[PDB]
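Notes for the one structure printed next.
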Amino acid sequence: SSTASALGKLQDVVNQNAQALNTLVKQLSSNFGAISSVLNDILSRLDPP
Amino acid sequence: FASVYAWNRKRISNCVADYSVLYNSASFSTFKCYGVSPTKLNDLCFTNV
């Protein structure tokens, strides 16, 4: 009841899953060498070739 | 028209521009666009031209 942080294993498992998912969803904001990180913009800007 | 070493710069803002007349006119020897498709110009909105 009083002492906290006695459940480190379950807590850190949850933290690991959440962190992996967050970095996966954050990876969507990278140019990867292209001109923009959003697909609709480059679709609407230039020629399909 | 000014010299190449003293190229004349003009700023265009707060206007409604029709780029089609530029593509329609045949008076231009070279009409080369790099970041955008020439036919999509009327479909976009910019600032500080």
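All residue numbers given for chain A refer to Swiss-Prot; the residues shown span 939-987 in order.
Just so it is clear, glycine is given a Cβ too, placed from its N, Cα and C backbone atoms.
For reference, Swiss-Prot has these:
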type	residues	note
VARIANT	A:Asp950 to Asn	In strain: Delta/B.1.617.2, Mu/B.1.621
VARIANT	A:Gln954 to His	In strain: Omicron/BA.1, Omicron/BA.2, Omicron/BA.2.12.1, Omicron/BA.2.75, Omicron/BA.4, Omicron/BA.5, Omicron/BQ.1.1, Omicron/XBB.1.5, Omicron/EG.5.1
VARIANT	A:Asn969 to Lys	In strain: Omicron/BA.1, Omicron/BA.2, Omicron/BA.2.12.1, Omicron/BA.2.75, Omicron/BA.4, Omicron/BA.5, Omicron/BQ.1.1, Omicron/XBB.1.5, Omicron/EG.5.1
VARIANT	A:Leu981 to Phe	In strain: Omicron/BA.1
VARIANT	A:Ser982 to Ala	In strain: Alpha/B.1.1.7
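Recorded features from Swiss-Prot, shown on the structure.
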| residue | record | Cβ neighbours (10 Å) |
| --- | --- | --- |
| A:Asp950 | variant position | 11 |
| A:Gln954 | variant position | 10 |
| A:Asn969 | variant position | 8 |
| A:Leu981 | variant position | 10 |
| A:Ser982 | variant position | 13 |
Residues from A:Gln954, A:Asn969, A:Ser982 facing chain B - variant positions, CB under 8 A:
A:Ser982
What does DSSP say about A:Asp950 (variant position): helix, strand or coil?
helix
Measuring Cα to Cα, how far is A:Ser982 (variant position) from A:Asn969 (variant position) in Å?
17
Could you tell me the C-alpha distance between A:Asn969 (variant position) and A:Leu981 (variant position) in angstrom, no decimals?
15
